[PDB]
Amino acid sequence: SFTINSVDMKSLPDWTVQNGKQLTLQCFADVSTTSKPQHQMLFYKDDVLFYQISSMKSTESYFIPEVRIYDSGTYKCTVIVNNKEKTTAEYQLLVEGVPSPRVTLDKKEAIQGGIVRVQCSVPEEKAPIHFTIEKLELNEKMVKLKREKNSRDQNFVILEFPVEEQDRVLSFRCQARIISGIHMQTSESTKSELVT
Amino acid sequence: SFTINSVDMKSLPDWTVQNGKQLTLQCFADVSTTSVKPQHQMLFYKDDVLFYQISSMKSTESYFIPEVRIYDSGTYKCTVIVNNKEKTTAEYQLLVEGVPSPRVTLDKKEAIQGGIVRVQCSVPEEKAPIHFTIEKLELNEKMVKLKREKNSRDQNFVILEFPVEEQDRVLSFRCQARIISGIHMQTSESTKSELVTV
């Protein structure tokens, strides 16, 4: 006969992981037998099934090449043998850090009084993302203007910016934030362009 | 100077699809411009949640689902960006039809009187929520000896224990699964045979 002794869920490299790395989720099962069993394993994230495998081996794995904060959450894995169950404790996977964001400008040469639509997207992540956008000024070395913006439905923003008669050479720099249980920030990003 | 004329979102073969088949979602954009081929950024959403992101130079981009499942069914919209101008498709309602035949599993191949038989019925290609029906059937009798209904909010399978009567010695169980969408879908049967001793 059989015995589901106990069940684990290891996380390689850890239950906390730097954004961008690869991550592996394991489901271990200790099984006692009197001469060899097939397992069925179900991986849940937040009690929603996302992977299913039936194998002869006691450790089963799930590979994430590129961890993202959207992957962060509550993980449990259930193992069935000969229609007997047992369920791992809950495991909280924590993803840290935000990739540098992508800034984009409709113009690279702009006129005075006019406008310049500036996009800032974190393409490798999903909403909700908070942005901070500084309008920087080169011939003066001073931040003219800052915009905070919260992006509920999207992972990007397009802001209109006015060309004040005040200068001719300027760039915009951006920085994004996302949550994992506490809060995560990026490095900056910029692109240059000029005014008449 | 660019102008996004319009954007659509076609579905191959259709916005209604049989469970199990391959499906292609396209995001098209009509672009008029006075210039220089433009760069596109397209965002595929499901239920107003993003699932695919791609930047291309051609106007049509695709997303392939090799085996559609009802869990993939939902509201699909796609918004495309060119030169930091937006436009978002209408919403599209994709509908998936049919449930795969379920998979029945028995802890015993031989059971003794009065004892139990744990019966699993799983639909592994689909996710919760699933309604199951498990009948204990009889070869020498062909009448339903016993039925168990069960709804599974959390799981894509059920394990019901069944009693072995003394009335019989060889019996099989048959199962059929249901999932609802506002419209509900049924499966075919599944069975596996096994017997009893004194």
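In chain B, numbers come from Swiss-Prot; the residues present are 31-65, 67-229, in order.
Looks like X-ray crystallography, 3.0 Å, at least that's what the header says.
Keep in mind that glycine also has a Cβ here, set from the backbone N, Cα and C atoms.
Listed in Swiss-Prot:
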type: MUTAGEN; residues: B:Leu74 to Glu; note: Reduced homophilic cell adhesion; when associated with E-112; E-188 and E-190
type: MUTAGEN; residues: B:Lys89 to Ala; note: Lacks homophilic binding ability and is distributed over the entire plasma membrane
type: MUTAGEN; residues: B:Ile112 to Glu; note: Reduced homophilic cell adhesion; when associated with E-74; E-188 and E-190
type: MUTAGEN; residues: B:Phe188 to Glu; note: Reduced homophilic cell adhesion; when associated with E-74; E-112 and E-190
type: MUTAGEN; residues: B:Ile190 to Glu; note: Reduced homophilic cell adhesion; when associated with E-74; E-112 and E-188
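The mutagenesis positions in question are B:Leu74, B:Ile112, B:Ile190, and the one with the fewest Cβ neighbours inside 10 Å is B:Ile190. The mutagenesis positions recorded for this entry are B:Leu74, B:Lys89, B:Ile112, and the Cα of B:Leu74 lies nearest to that of B:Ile190 (mutagenesis position). The Cβ of B:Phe188 (mutagenesis position) has B:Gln151, B:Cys152, B:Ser153, B:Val154, B:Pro155, B:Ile161 as same-chain neighbours under 8 Å, each 6 or more residues away in sequence. Between the CA atoms of B:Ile112 (mutagenesis position) and B:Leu74 (mutagenesis position) there is a gap of 8 Å, rounded to the nearest whole number.
The secondary structure of B:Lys89 (mutagenesis position), as reduced to three states from DSSP, is coil rather than helix or strand. Counted within 10 Å of its Cβ, the other Cβ atoms near B:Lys89 (mutagenesis position) come to 9, all protein chains included. Taken residue by residue with DSSP, B:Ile190 (mutagenesis position) is part of a strand. When the alpha carbons of B:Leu74 (mutagenesis position) and B:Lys89 (mutagenesis position) are compared, the span between them is 15 angstrom.
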